[PDB]
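Shown next, in structure tokens, is the structure this report addresses.
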There are 2 protein chains.
Amino acid sequence: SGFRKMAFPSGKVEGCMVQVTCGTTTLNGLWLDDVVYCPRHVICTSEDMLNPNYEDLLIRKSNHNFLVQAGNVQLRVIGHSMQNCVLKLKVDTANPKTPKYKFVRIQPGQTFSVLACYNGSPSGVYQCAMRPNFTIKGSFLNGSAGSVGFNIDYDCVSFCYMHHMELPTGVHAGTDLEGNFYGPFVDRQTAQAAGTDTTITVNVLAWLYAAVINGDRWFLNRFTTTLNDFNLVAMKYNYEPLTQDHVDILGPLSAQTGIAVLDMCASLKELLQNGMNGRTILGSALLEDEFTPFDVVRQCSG
Amino acid sequence: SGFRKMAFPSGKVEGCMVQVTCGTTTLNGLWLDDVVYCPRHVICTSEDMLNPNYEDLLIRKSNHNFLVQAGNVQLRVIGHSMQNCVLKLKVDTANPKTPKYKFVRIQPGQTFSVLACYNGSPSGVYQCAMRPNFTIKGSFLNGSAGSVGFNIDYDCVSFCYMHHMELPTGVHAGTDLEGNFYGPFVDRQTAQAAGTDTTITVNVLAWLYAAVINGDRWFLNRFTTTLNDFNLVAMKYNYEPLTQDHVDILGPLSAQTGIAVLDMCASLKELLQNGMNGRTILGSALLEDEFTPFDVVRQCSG
Ligand SMILES: CC(C)(C)[C@H](NC(=O)C(F)(F)F)C(=O)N1C[C@H]2[C@@H]([C@H]1C(=O)N[C@H](C#N)C[C@@H]1CCNC1=O)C2(C)C
Ligand SMILES: CC(C)(C)[C@H](NC(=O)C(F)(F)F)C(=O)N1C[C@H]2[C@@H]([C@H]1C(=O)N[C@H](C#N)C[C@@H]1CCNC1=O)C2(C)C
């Protein structure tokens, strides 16, 4: 038992991380087969980052302007192109540690692991969720662009996120691996702001089930509610509305604990209207929404 | 910016994880050079686990009672011995992925990453602290014994923990890699209980500095206190007393923020006596004590 914010083991991704330098800008790249993927703003100076014209900037570069290092070994760039907000660098050597992989775009509410890297070197791994406003609450410093987010499915790495920038509220924005931003952001140093965020209700319910599985039961009650009555109060507290598909997704956890979904919604309703009043749930004094139903099953079942 | 519970990248450890079977008991082992380390209770049946005599149990086994699998490959056991609570299995093949490593015993208050494994297969990575009562608040299911805890120093993996068992409060106990338990526990299925835990004060102060570095300043005040006046109130709230060496250790964070240690102790004193009153710090409504000063510097500096 126990319950922790758990990341996927990162070894399969560590073998793909490289350093990419162009000019005096160094950031991280992802080396799969004979292609290195990295944020396109590697081709920018500080002058360019306020209003870059990336088409112009790219035609002014040649292959030998790109310095790619995989640890000690230099990789020779033999071709480049830009796909939306990423650069694709063709190199002369295919990465022998290329895992089975795919590129997937995730949805708000889903979680993934982040391998934070600097100068091509992995520094740390942590779990986060894609927020409803398409930002992530990460931990990133200068030089972290090109760090990637991923899930592991069986033997297969699904890459879902490449880091680009930090917004002024201290949250983070990036693209999928095809270079398309999550959310309404652009890779230029202008005034951009995230929209208002909401709490991911299905995830909160999943975490309440994790609590019951681990013996925290004080918030339960014998009441029940309906989907519409619950959604009515949830709107008022900036919670995402709950769908029948969410109820279905919580099925395995309902079965394991013998507590029906709409039963646990009535518990959540009371916690929203009355607070915790100084008690905790799984060691937290706030309602946690960055564990999916799948995360909970994976950790509380295996 | 941002602040997350961050684990070390696990790749260097993933390459050392093997599956160890003896009888119908399967658990994890650590394969370094030509030795596999695993919990000695792998040699137990369910009968034996209530009152094992491990000397007797071990002499009744031969090398061929031990099935060791590194993924697909079988390793041939050519010798065994017991060192305190671990078993050392000599195998015919040295692990070619052996990293530079050392065995270190950590102190209460220090943090490390855990690579949770089942059947020799890495499942997840998370950060935890060794509590003052020598337990860890982990997340472990049946089959997880032999999972290891580690820090990475430069190119060198320091192994500090091997998982053995869960106590009845749902916390976890294990040994260093020389087989010596942390805390007053034994590897038999008897009634054992952890002593009372306390809050790790130097870590709470480190986390308050992380908060200031990230722009959370509401809890600051212009007051100051002395080490003895602070320690006097901390005792009453089950906080570890603060030493001059702790003050020294917080130096880099004091310098970076321009807020003296004893200055921030006065802030902590007020938070203990008055609570948060519904505000949060770095997204938490409770005082967090599982980040060391080094963790904070590492994440808020690099
Ligand atoms: C003001 C700030 C935080 C420097 C800027 N932010 C915005 O202009 C805002 F609009 F998003 F607010 C921004 O992040 N960048 C500007 C420039 C890089 C991108 C950038 O410096 N990347 C960093 C890299 N490697 C990662 C950043 C640094 C702090 N922590 C991170 O995650 C471009 C091409 C977008
Ligand atoms: C009651 C319980 C939790 C099964 C027992 N606990 C105690 O007897 C207590 F005294 F600690 F309370 C215990 O853990 N074990 C008994 C047996 C194993 C050790 C054991 O089953 N290991 C597991 C393995 N692989 C890891 C455990 C399972 C749940 N989560 C973990 O971490 C020995 C040789 C100590």
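Numbers in chain A track Swiss-Prot; the residues on display, in order, are 3264-3565.
If you check the header, you will see the structure was determined by X-ray crystallography, 1.8 Å.
Backbone N, Cα and C atoms are what each Cβ position is placed from, and that goes for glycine too.
Feature annotations, courtesy of Swiss-Prot:
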ACT_SITE  A:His3304  active site, for 3CL-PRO activity
VARIANT   A:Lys3353 to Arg  In strain: Beta/B.1.351
VARIANT   A:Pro3395 to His  In strain: Omicron/BA.1, Omicron/BA.2, Omicron/BA.2.12.1, Omicron/BA.2.75, Omicron/BA.4, Omicron/BA.5, Omicron/BQ.1.1, Omicron/XBB.1.5, Omicron/EG.5.1
VARIANT   A:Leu3468 to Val  In strain: Zeta/P.2
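Overlay of Swiss-Prot annotations on the structure.
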{"residue": "A:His3304", "record": "active site, for 3CL-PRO activity", "contacts (Cβ under 8 Å, 6+ apart)": "A:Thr3288, A:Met3312, A:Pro3315, A:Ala3408, A:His3427, A:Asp3450"}
{"residue": "A:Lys3353", "record": "variant position", "contacts (Cβ under 8 Å, 6+ apart)": "A:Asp3297, A:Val3298, A:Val3340, A:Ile3341, A:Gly3342, A:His3343"}
{"residue": "A:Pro3395", "record": "variant position", "contacts (Cβ under 8 Å, 6+ apart)": "A:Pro3371, A:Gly3372, A:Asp3460, A:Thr3461, A:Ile3463, A:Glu3503"}
{"residue": "A:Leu3468", "record": "variant position", "contacts (Cβ under 8 Å, 6+ apart)": "A:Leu3505, A:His3509, A:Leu3513, A:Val3524, A:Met3527, A:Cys3528, A:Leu3531"}
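Not a single one of the variant positions among A:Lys3353, A:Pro3395, A:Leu3468 has a C-beta coming within less than 6 Å of an atom of ligand 1.
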